[PDB]
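Single-structure report; data block below.
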Amino acid sequence: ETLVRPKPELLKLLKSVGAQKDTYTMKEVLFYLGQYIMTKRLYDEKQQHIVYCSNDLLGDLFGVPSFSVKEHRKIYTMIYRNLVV
Amino acid sequence: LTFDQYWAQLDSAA
Ligand SMILES: *N(C)CC(=O)NCc1cccc(CNC(=O)CN(*)C)c1
């Protein structure tokens, strides 16, 4: 599996929920990001595919006030904007 | 679904 490299801001985000390395598989990046969103309770209690990130670092990194977990292609685009090319 | 079940669907695309 291909190893990818987070930029400094994303890296600090992943290391806040136990991540220990400088490079990751994409399944690992998606693991730590999910643990972040769910630990901080950013998902809507009632409509659990929708994430509110307006007052969070994640909103600054992704450039949105919210997104939907159904939009797979859009989540991948937003993650790849935050990886070293 | 639960947040966990929607989020699992992304693992698939990886
Ligand atoms: N791709 C990394 C995601 C995936 O499908 N595997 C990681 C995984 C598996 C099982 C459980 C979790 C964490 N889930 C929770 O903490 C709560 N949701 C039920 C992650």
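Here chain A follows Swiss-Prot for its numbers: 25-109, in order, are the residues you see.
Placed from the backbone N, Cα and C atoms, the Cβ positions cover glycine too.
Spatially close to A:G58 (mutagenesis position) yet at least six residues away along the chain is no residue at all, judged by Cβ distances under 8 angstroms. A mutagenesis experiment is reported in Swiss-Prot for this position, A:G58 to A, and the note states: No effect on its ability to induce apoptosis.
DSSP assigns A:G58 (mutagenesis position) to a helix in the three-state reduction.
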